Number of protein chains: 2
Amino acid sequence: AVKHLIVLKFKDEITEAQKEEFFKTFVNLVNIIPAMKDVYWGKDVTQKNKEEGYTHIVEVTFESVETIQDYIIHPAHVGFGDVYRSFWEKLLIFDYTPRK
Amino acid sequence: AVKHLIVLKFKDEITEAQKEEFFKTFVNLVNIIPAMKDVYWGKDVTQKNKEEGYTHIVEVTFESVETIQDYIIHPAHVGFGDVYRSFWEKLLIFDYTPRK
């Protein structure tokens, strides 16, 4: 399985309630985008690199690297971006196959 | 469960074989550090983050936020840093509880 990892910082003006609604909406995308198999998110608790400012993590599970693209251009994902684009200040994205 | 996420970039002179052995050794820490419950790593394939350059992800599972400290100061973890810190150029650390 492939992981789509999002590391993000919200803009200062976004409230806690707004962040909660943002993540709730994103988690619920799993039901309507076939390529999305699972979602978890969380807030960093350690603040080891404050200077970089990232605060939140989202992890999305996919069957393959190829199905990530199905998710990217799915109208529900495009709609999510259209609605919440103003919420985030910056993000890092990674796509990888977990191994050990 | 709490996840301990390491986001890394290697120095340019580090070989592919060195990277593989680095992760093999890191994964094997589970056997000698009780607090480590699981580990996976992976290499980003998308390279969508222009200015930051991080290439690899390590995720370690812990039973609680408290047991992360048992890993942090464990001599096997300190030793890993002493042997391999010259391998990485920079790293970001995050600790979070995955949720819906």
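Chain A is numbered as in Swiss-Prot, which gives 2-101 for the residues shown.
Determined via X-ray crystallography, 1.6 Å.
Using the three backbone atoms N, Cα and C, a Cβ is placed for every residue, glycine included.
For the mutagenesis of A:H5 to A, Swiss-Prot gives this note: Total loss of activity. The structure shown keeps the original residue. Counting every protein chain shown, the Cβ of A:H5 (mutagenesis position) has 22 other Cβ atoms within 10 Å.
For the published mutagenesis A:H5 to L, Q or S, Swiss-Prot gives the following note: Reduced activity.
Swiss-Prot lists A:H5, A:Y72 with the feature 3,5,7-trioxododecanoyl-CoA binding site, giving experimental evidence as the kind of evidence. Under the three-state DSSP scheme, A:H5 (mutagenesis position) falls in the strand class.
Recorded in Swiss-Prot as a mutagenesis result, A:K12 to A carries the remark: No effect. DSSP assigns A:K12 (mutagenesis position) to coil, not to a helix or a strand.
The Cβ of A:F24 (mutagenesis position) has 19 neighbouring Cβ atoms from other residues within 10 Å, across all protein chains displayed. DSSP assigns A:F24 (mutagenesis position) to a helical segment in the three-state reduction. According to Swiss-Prot, the mutagenesis experiment A:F24 to L carries the following note: Reduced activity.
The Mg(2+) binding site annotation in Swiss-Prot covers A:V31, A:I34, A:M37 and is backed by similarity to another entry. Secondary structure at A:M37 (Mg(2+) binding site), as computed by DSSP, is coil.
Quoted from Swiss-Prot, the note on the mutagenesis of A:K38 to A is: No effect. Within 10 Å of the Cβ of A:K38 (mutagenesis position) there are 15 other Cβ atoms, across all protein chains.
According to Swiss-Prot, the mutagenesis experiment A:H57 to A carries the annotation: Total loss of activity. Cβ environment of A:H57 (mutagenesis position): A:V8, A:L9, A:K10, A:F11, A:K20, A:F24, A:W42, A:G43, A:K44, A:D45 lie under 8 Å away, each six or more residues apart in the same chain.
Cβ environment of A:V59 (mutagenesis position): A:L6, A:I7, A:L9, A:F24, A:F27, A:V40, A:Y41, A:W42 lie under 8 Å away, each six or more residues apart in the same chain. Experimental mutagenesis is annotated in Swiss-Prot for A:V59 to M, with the remark: Slightly reduced activity.
The note that Swiss-Prot attaches to the published mutagenesis A:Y72 to F is: Total loss of activity. For A:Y72 (mutagenesis position), the number of other Cβ atoms no farther than 10 Å from its own Cβ, over all displayed protein chains, is 18.
In the three-state DSSP reading, A:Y72 (mutagenesis position) counts as helix. The active site, acid/base catalyst annotation in Swiss-Prot covers A:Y72 (among others).
For the mutagenesis experiment A:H75 to A, the note given by Swiss-Prot reads: 99% loss of activity. Every protein chain considered, the tally of other Cβ atoms within 10 Å of the Cβ of A:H75 (mutagenesis position) stands at 17.
Residues annotated as active site, acid/base catalyst in Swiss-Prot: A:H75 (among others).
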DSSP three-state assignment (helix, strand or coil) for A:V59 (mutagenesis position):
strand
Counting distance between Cα atoms, which of the recorded positions A:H5, A:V31, A:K38 is nearest A:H75 (mutagenesis position)?
A:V31
